[PDB]
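Worksheet: the structure to be examined is printed underneath.
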Amino acid sequence: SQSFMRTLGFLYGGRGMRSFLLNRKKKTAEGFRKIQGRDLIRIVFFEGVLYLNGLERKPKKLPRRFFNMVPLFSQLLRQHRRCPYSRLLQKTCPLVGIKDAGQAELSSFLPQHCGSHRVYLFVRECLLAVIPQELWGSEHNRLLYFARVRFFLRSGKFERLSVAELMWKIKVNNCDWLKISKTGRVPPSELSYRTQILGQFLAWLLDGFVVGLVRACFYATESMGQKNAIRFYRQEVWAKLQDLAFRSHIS
């Protein structure tokens, strides 16, 4: 009965990496399969997340522009599967006696939450370990984006995301992976289309990737503990708090 954690994780989060987007399987006619670079391109640029559930749109074959991105996104998925998420959580906002709890009280774990700056460091290390450098386009573009994530996580307004703010001063043409040609002048419609694709990716990267990690690895609550402040608990510590709260009140 381990199917529950995936389902409840998908709906409500706070159950760890198992229900994280990149760990999900694509549904075939007879069952399920691991996702490949081509599948990810579909999720990011074409059908969206529902591609995993069978949603199809034309073109079926990837255009040449997006076909050339396959190796890079395959690389991304490979780096994701090799990423030591537990280690990175343990070296940014580690657990304090959760598996060794023994007989600790509820108040012992209440102070054990992660500040938004710590949640940034974890998410920052994840971006460095998973996202291939050539996808950033430049060192300038990676640093601007990292600053955008920092502000986003600090603000605590996860629904007030702005693409215009995310893309501001990003150098679109630094990203070779958007292009089908380096020869000749770049017309407005091509630049506009390059901006459109990069928008999708950068926006996915915040909403899908970054927020995905936050949703899976943490649980935020609006207590506890005074009004008003948002506290992020590692989902393991949150699972401990729920358990001890509902054991004393349930004989």
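We number chain A the same way Swiss-Prot does; the residues here are 294-544, in that order.
A Cβ is built for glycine as well, from the same backbone N, Cα and C atoms used for every other residue.
As a published mutagenesis entry, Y305 to A appears in Swiss-Prot alongside the note: Reduced RNA template binding and moderately impaired telomerase activity. If you draw a 10 Å sphere around the CB of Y305 (mutagenesis position), it holds 11 other CB atoms from the protein chains shown.
Listed in Swiss-Prot as a mutagenesis experiment, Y512 to A is described as follows: Reduced RNA template binding and strongly impaired telomerase activity. Counting only same-chain residues six or more apart in sequence, the Cβ atoms lying under 8 angstroms from the Cβ of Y512 (mutagenesis position) belong to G306, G307, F525, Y526, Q528, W531.
For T514 to A, Swiss-Prot lists a mutagenesis experiment annotated as follows: Reduced RNA template binding and strongly impaired telomerase activity. Under a cutoff of 8 A between CB atoms, and with a sequence separation of 6+ in the same chain, the neighbours of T514 (mutagenesis position) are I523, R524, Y526, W531.
The annotation that Swiss-Prot gives for the mutagenesis experiment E515 to A reads: Reduced RNA template binding and strongly impaired telomerase activity. All protein chains included, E515 (mutagenesis position) registers 10 other Cβ atoms within 10 Å of its own Cβ.
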Can you grab the distance from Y305 (mutagenesis position) over to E515 (mutagenesis position)? Cα atoms, rounded to a whole Å. 16
